[PDB]
Amino acid sequence: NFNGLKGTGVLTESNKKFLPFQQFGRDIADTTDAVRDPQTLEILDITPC
Amino acid sequence: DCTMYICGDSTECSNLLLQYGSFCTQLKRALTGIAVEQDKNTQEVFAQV
Amino acid sequence: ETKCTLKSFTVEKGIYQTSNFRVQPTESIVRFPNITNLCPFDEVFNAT
Ligand SMILES: *[C@@H]1O[C@H](CO)[C@@H](O[C@@H]2O[C@H](CO)[C@@H](O)[C@H](O)[C@H]2NC(C)=O)[C@H](O)[C@H]1NC(C)=O
Ligand SMILES: *[C@@H]1O[C@H](CO)[C@@H](O)[C@H](O)[C@H]1NC(C)=O
């Protein structure tokens, strides 16, 4: 759960660049794929199981 | 693969799909009937010798 | 599993699909935002 986004998956590390006002990431299916942790400012990954 | 498209790799949705039963086996026994004719279409067009 | 996803006891020579190797869930964790919202409780408990 990051900032109220419920989901299940394997969390790995990535290096995507996000604008400061641009938090959530989507895809072609309109699903949350790449997110950013609320306490810190690191983009986690696009990685399901 | 059925459970994956209908249910987002969860457990509560995987158990509920069995209540509907064999709605899906019918689906993957059709897209395996199509996916064997494609291997049969090429074998009768190019392989006459 | 090819005896289990096909619902029989004797199978014939061929190639069959059974399932996939998606990684199963193990645990349930949460990371919310920093707080930076402390109540003015210093004067509540440490007034002279
Ligand atoms: C919440 O904020 C506090 C400060 O108000 C953070 O504490 C320090 O923050 C600076 C700048 O981010 C870091 O360089 C220090 O290492 C932090 N110190 C400690 C002991 O954490 C605090 O880290 C913030 N919370 C989170 C989860 O990052
Ligand atoms: C009040 O003072 C004590 C003694 O140092 C301290 O431990 C405590 O944290 C103080 N109260 C608050 C709300 O900071």
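What you see of chain C is 298-345, where the numbers are those given in Swiss-Prot.
We read in the header that electron microscopy, 3.6 Å was used to get this structure.
Positions of Cβ are set from backbone N, Cα and C atoms, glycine also.
Where Swiss-Prot documents C:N331 to Q as a mutagenesis experiment, the accompanying text is: Reduced viral infectivity. Taken residue by residue with DSSP, C:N331 (mutagenesis position) is part of neither helix nor strand, so it is coil. With a cut-off of 8 Å between CB atoms and residues at least 6 apart in sequence, the same chain places nothing near C:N331 (mutagenesis position).
C:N343 (mutagenesis position) falls within neither a helix nor a strand when secondary structure is assigned with DSSP, and so counts as coil. Experimental mutagenesis is annotated in Swiss-Prot for C:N343 to Q, with the remark: Reduced viral infectivity.
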Among all the protein chains here, how many other CB atoms are within 10 A of the CB of C:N343 (mutagenesis position)?
7
